[PDB]
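One structure below.
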Protein chains: 2
Amino acid sequence: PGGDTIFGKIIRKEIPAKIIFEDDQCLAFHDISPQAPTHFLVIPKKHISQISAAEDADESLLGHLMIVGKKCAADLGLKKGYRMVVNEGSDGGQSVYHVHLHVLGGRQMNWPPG
Amino acid sequence: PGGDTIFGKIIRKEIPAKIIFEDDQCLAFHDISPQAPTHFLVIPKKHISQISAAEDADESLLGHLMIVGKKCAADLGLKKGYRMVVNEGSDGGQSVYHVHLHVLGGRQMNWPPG
Ligand SMILES: CCNS(=O)(=O)OC[C@H]1O[C@@H](n2cnc3c(N)ncnc32)[C@H](O)[C@@H]1O
Ligand SMILES: CCNS(=O)(=O)OC[C@H]1O[C@@H](n2cnc3c(N)ncnc32)[C@H](O)[C@@H]1O
């Protein structure tokens, strides 16, 4: 379970993370290289290598990632808003191949988004 | 139906857009101010003002937005990947209050994502 990436070990709790939320479907923790005052990730416990590999049945799960993201943002006091990001492949900047949702806030986010 | 924002009119087809996909749940069209070679949006036909206002029942719908996004990206030939973005409120850069998913590709996306 969890797969064989950095996030797989985090899921199996082999290596700790700053976990801020956990249910039977996903886990959320602070990003080790924050790009904003608040920057955490929300990942599914199910191993999906990347958004392009997600299937139609994974819709609820993917939406669950955003719902959890809005809740955690709320717990962390992000009243002025935030930005959610999902990277896919080389051009997307994906380096860990386990789907993850970035949630950034605590400052004005710029445009373009990279 | 569709709400009363710019996207509401697009949904009701009162004002045209470069529609690239449409089903009973959502619509996808090219962004009028592209930040990358390929830059389109995926929006739900249901009016949700912003991600923070989405409810638990909207999970499948939100995930559907990403599934459609990966499909459209595929149709548009984005083999090297892409980045999906959802902005929330002031800090997120949201200016149109109807949930929308940005999908950017065609070039290397940078970090931080704004
Ligand atoms: C956007 C770049 N590429 S990425 O889209 O693949 O996102 C991966 C993110 O996970 C990260 N990461 C790697 N190891 C850990 C860890 N132990 N805890 C938290 N985050 C981690 C990086 O900080 C990075 O922001
Ligand atoms: C990221 C900034 N803020 S935003 O997160 O709110 O995204 C809104 C996006 O919808 C846009 N937009 C407004 N009118 C139209 C239209 N008729 N067709 C396509 N896109 C439109 C802008 O280009 C913008 O990129």
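For chain A, we keep the numbers from Swiss-Prot: what you see runs 13-126, in order.
Each residue, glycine too, has its Cβ placed from N, Cα and C.
Sequence annotations record features per position, and here Swiss-Prot assigns domain 'HIT' to A:18-126 based on sequence analysis.
In this structure, A:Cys38 (mutagenesis position) is part of a beta strand by DSSP. Of all Cβ atoms in the protein chains displayed, 22 besides its own lie within 10 Å of the Cβ of A:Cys38 (mutagenesis position). For the mutagenesis result A:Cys38 to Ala, the note given in Swiss-Prot is No effect on its ability to convert adenosine 5'-O-phosphorothioate into 5'-O-monophosphate.
Positions annotated as AMP binding site by Swiss-Prot, on the basis of similarity to another entry: A:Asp43, A:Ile44, A:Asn99, A:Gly105, A:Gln106, A:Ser107, A:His112, A:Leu113, A:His114. In the three-state DSSP classification, A:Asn99 (AMP binding site) falls within a strand. Long-range Cβ neighbours of A:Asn99 (AMP binding site) (same chain, at least 6 residues apart, Cβ-Cβ under 8 Å): A:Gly105, A:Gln106, A:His114.
The Cβ of A:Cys84 (mutagenesis position) lies under 8 Å from the Cβ of A:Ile32, A:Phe33, A:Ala40, A:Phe52, A:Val54, A:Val115, each on the same chain and at least six residues away in sequence. Per Swiss-Prot, mutagenesis A:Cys84 to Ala is noted as: No effect on its ability to convert adenosine 5'-O-phosphorothioate into 5'-O-monophosphate.
The DSSP secondary structure for A:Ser107 (mutagenesis position) is coil. Sequence-distant contacts of A:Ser107 (mutagenesis position), defined as residues of its own chain at least six apart whose C-beta falls under 8 angstroms from its C-beta, are absent. According to Swiss-Prot, the experimentally introduced change A:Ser107 to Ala is described as follows: No effect on its ability to convert adenosine 5'-O-phosphorothioate into 5'-O-monophosphate.
Feature annotation from Swiss-Prot assigns active site, tele-AMP-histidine intermediate to A:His112; the stated evidence is similarity to another entry. In the three-state DSSP scheme, A:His112 (AMP binding site) falls into the coil class. Neighbour list (A:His112 (AMP binding site), Cβ cut-off 8 Å, at least 6 residues apart, same chain): A:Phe19, A:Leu53, A:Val54, A:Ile55, A:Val98.
Under mutagenesis, Swiss-Prot gives A:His114 to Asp with this note: Nearly abolishes its ability to convert adenosine 5'-O-phosphorothioate into 5'-O-monophosphate.
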Just name the recorded positions among A:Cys38, A:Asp43, A:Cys84, A:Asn99, A:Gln106, A:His114 whose Cβ comes within less than 8 Å of a chain B Cβ; none is a fine answer.
A:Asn99, A:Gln106, A:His114
Taking ligand 1 as the reference and 6 angstroms as the Cβ limit (strictly under), which recorded positions among A:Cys38, A:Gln106, A:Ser107 are close?
A:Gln106, A:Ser107
When secondary structure is assigned with DSSP, how many helix, strand and coil residues does the domain 'HIT' (A:18-126) contain?
33 helix, 28 strand, 48 coil
